[PDB]
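K.L.:
Sharing a structure below in structure tokens format, with a few things to ask.
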Amino acid sequence: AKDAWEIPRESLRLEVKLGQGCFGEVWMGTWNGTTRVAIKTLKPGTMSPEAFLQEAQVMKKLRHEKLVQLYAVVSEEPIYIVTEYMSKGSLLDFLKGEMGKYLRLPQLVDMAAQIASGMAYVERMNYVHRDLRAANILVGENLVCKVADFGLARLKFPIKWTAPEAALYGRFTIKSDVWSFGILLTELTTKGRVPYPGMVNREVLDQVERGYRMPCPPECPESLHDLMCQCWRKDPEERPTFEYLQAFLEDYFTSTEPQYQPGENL
Ligand SMILES: Cc1nc(Nc2ncc(C(=O)Nc3ccc(Oc4ccccc4)cc3)s2)cc(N2CCN(CCO)CC2)n1
């Protein structure tokens, strides 16, 4: 039985390749010769088609302004995942590009508050992302940020972004996503730097297990680092909700850091 979101591969035109990944490619194209779309292609053998269709039933129920809207799916290998096209691409690309030097703390916190908003909806909908990182956040015009690839990680493991209980025991919850968000905050405040710079995956897992946490990034206020440390609490239940995170980040420059003033890069 054909899924409502299942479409023929023929109805798609793969016009411009936007990037290359480990498991596939990302293209800019057209669907039914009228809609500009983004197409994530997956190499055959990288994902089970049946498992993806079952997981896509949950994603169909998820409708939010800060979530990338899923349009269509091609269930036959190579699997094609069709969404709305986002003007500036990945948040990591945007931070590591020409724009990243002009982004200050107000713009970065605004983007974080938008990601927290998308994730607070995921939280309320009793869902889990599993791969919350800058690379999986899409940017458009007016710093519009949208959470992408929700629940696809389960179907190159990002040790640096994963909570210890999830990386070591497979305990993937909304609280492990909160840990990942704290790591995402580190990517924003350092403007696209890799977490725990200079440390290999084994050193990270060994140090974080011993209680190590990334220090306050240069010229980042202690209050924002304190929030990162709240996301990085050892006990998953002690970590803040995304609902709390969104509110804290939305109100940041009034209720928390009104003494904020621009520095060299923040
Ligand atoms: C990499 C890239 N993507 C662009 N736009 C994009 N819009 C959407 C994209 C995108 O990544 N789409 C996408 C589609 C389906 C996916 O699958 C799932 C989604 C949700 C749940 C489960 C699976 C995953 C991802 S990519 C634009 C772009 N540009 C335009 C801006 N240029 C200059 C810099 O601003 C650089 C090239 N570069």
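Residue numbering in chain A adheres to Swiss-Prot, whereby the residues present occupy positions 256-410, 423-533 in order.
According to its header, the structure was obtained by X-ray crystallography, 2.5 Å.
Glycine is no exception: its Cβ is also placed from the backbone N, Cα and C atoms.
The active site, proton acceptor feature in Swiss-Prot is assigned to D386. Annotation comment: Swiss-Prot describes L273, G274, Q275, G276, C277, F278, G279, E280, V281, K295 as ATP binding site. One mutagenesis experiment named in Swiss-Prot is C498 to A, and its note says Significant reduction in S-nitrosylation. Swiss-Prot documents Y527 to F as a published mutagenesis change and attaches the note Constitutively active.
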K.L.:
Please report how many Å separate the Cα atom of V281 (ATP binding site) from that of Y527 (mutagenesis position), as a whole number.
P.N.:
39
K.L.:
Compared by Cα position, which of the recorded positions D386, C498, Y527 is the closest one to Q275 (ATP binding site)?
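P.N.:
Nearest listed residue in space: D386.
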K.L.:
Under DSSP, is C277 (ATP binding site) helix, strand or coil?
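P.N.:
Once the DSSP labels are grouped into three classes, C277 (ATP binding site) ends up as coil.
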K.L.:
Name them in sequence order: residues not among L273, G274, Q275, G276, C277, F278, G279, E280, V281, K295 whose Cβ is within 8 Å of the mean position of the Cβ atoms defining the ATP site.
P.N.:
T296
K.L.:
Given the recorded positions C277, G279, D386, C498, state which is nearest to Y527 (mutagenesis position) when distance is taken between Cα atoms.
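P.N.:
So, spelling it out, the nearest of the recorded positions is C498.
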K.L.:
If you run the three-state DSSP split on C498 (mutagenesis position), which class comes out?
P.N.:
helix
K.L.:
Within 10 Å of the Cβ of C498 (mutagenesis position), how many other Cβ atoms can be counted across all chains shown?
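P.N.:
I count 23 other Cβ atoms within 10 Å of it.
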K.L.:
List, in residue order, those recorded positions out of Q275, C277, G279, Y527 with a Cβ under 6 Å from any atom belonging to ligand 1.
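P.N.:
The qualifying recorded positions: none of them.
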K.L.:
Does DSSP give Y527 (mutagenesis position) helix, strand or coil?
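P.N.:
Going by the DSSP assignment, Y527 (mutagenesis position) belongs to neither helix nor strand, so it counts as coil.
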K.L.:
Given 12 unmodelled residues, what's the whole-number Å distance between the CA of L410 and the CA of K423?
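P.N.:
Across the gap, the Cα atoms of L410 and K423 sit 13 Å apart.
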K.L.:
At its widest, how many Å does the recorded ATP site span between Cα atoms of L273, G274, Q275, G276, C277, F278, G279, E280, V281, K295?
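P.N.:
With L273, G274, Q275, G276, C277, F278, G279, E280, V281, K295 as the binding residues for ATP, the largest Cα distance is 15 Å.
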